[PDB]
Amino acid sequence: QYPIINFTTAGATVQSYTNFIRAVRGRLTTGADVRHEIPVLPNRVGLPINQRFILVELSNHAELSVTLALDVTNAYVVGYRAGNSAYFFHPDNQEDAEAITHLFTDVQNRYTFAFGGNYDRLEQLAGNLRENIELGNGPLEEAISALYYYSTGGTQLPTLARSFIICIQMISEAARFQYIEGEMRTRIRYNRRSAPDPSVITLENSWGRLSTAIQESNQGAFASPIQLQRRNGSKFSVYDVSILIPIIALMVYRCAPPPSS
Ligand SMILES: Nc1nc(=O)c2ncc(C(=O)NCc3cnn[nH]3)nc2[nH]1
């Protein structure tokens, strides 16, 4: 049965959140596949169902808990459980539709949302963009409560979507990028919430293209440079994998690696 990582916003310190992110990366990647020192997530093709997900049990100071399911192939939050109900984002394809049946299997009340969980959708539903949604231990504490009270009608759909946007970035994006992990640690250290600045938003937006560029690179070198933003929104060209080693922690599997040469 699928591995669970626990995290609580109640204790929270930079140490406990680091321990949390590090254990999520640890269950996401196997160590089989590392390219230019960056781990690659498992290939979805031929990945057996018993290896497909991880679970992240989130608790909060209000004594509630909720369990998110992450897909190990892309680190995406696919769904969540709170007590007796589970909800899943609308699947992209038939294979994902079947795969999600293997989650939360004894829950009474299982629902699939009619909408997908990509940021663009969540952001319409929330009536707010990532750039205007504050992140930190307080947002997370409140996201946990919001997800936990959805089934009883207590949480409005825009707050639901906002709450996922919070969880996705604080968990899946932080697992993807050391840089994003460190942004969160800052928020937790000073106990202040704040919205992600362009340096975070551009990394999130670029994860898939960065993954492809790295895996397609010639000995590290990008065929086409990729534009990121710094905190003040200015351009930063990435020409090479080397500059990303302290920034990106995990990549999505695009292709088998070429023979080392
Ligand atoms: N539930 C969920 N979990 C995630 O971990 C996640 N990560 C990135 C994006 C996103 O829209 N990223 C940009 C993108 C662009 N095209 N597809 N995705 N959405 C997500 N949603």
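Using the numbering of Swiss-Prot, the residues shown for chain A are 40-300, in order.
Cβ atoms are placed via backbone N, Cα and C, with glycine included.
Annotated features, as they stand in Swiss-Prot:
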- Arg83 to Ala: No effect on the toxic activity but suppresses the vascular leak syndrome (MUTAGEN)
- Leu109 to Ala or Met: No effect on the toxic activity or the vascular leak syndrome (MUTAGEN)
- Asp110 to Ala, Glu or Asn: Suppresses the toxic activity (MUTAGEN)
- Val111 to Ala or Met: No effect on the toxic activity or the vascular leak syndrome (MUTAGEN)
- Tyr115: active site (ACT_SITE)
- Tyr115, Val116, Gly156, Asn157, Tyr158: AMP binding site (BINDING)
- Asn132 to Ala: No effect on the toxic activity but Suppresses the vascular leak syndrome (MUTAGEN)
- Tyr158: active site (ACT_SITE)
- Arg215: active site (ACT_SITE)
Would you mind reading off the Cα separation of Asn132 (mutagenesis position) from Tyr115 (active site), to the nearest angstrom? 15
Could you give the maximum C-alpha to C-alpha distance in Å for the residues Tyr115, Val116, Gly156, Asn157, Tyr158 that bind AMP per the record? 11
Nearest of the recorded positions (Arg83, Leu109, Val111, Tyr115, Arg215) to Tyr158 (AMP binding site), judged by Cα-Cα distance: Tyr115
Compared by Cα position, which of the recorded positions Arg83, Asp110, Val111, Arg215 is the closest one to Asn157 (AMP binding site)? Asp110
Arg83 (mutagenesis position) to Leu109 (mutagenesis position): how many Å between their Cα atoms? 13
Whole-number Å distance between the CA of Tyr115 (active site) and the CA of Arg215 (active site)? 10
By a three-class reduction of DSSP, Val116 (AMP binding site) is assigned strand
With Cβ-Cβ distance below 8 Å and at least 6 positions apart along the chain, what are the contacts of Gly156 (AMP binding site)? List them in sequence order. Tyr115, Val116, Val117, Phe128, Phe203, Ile207
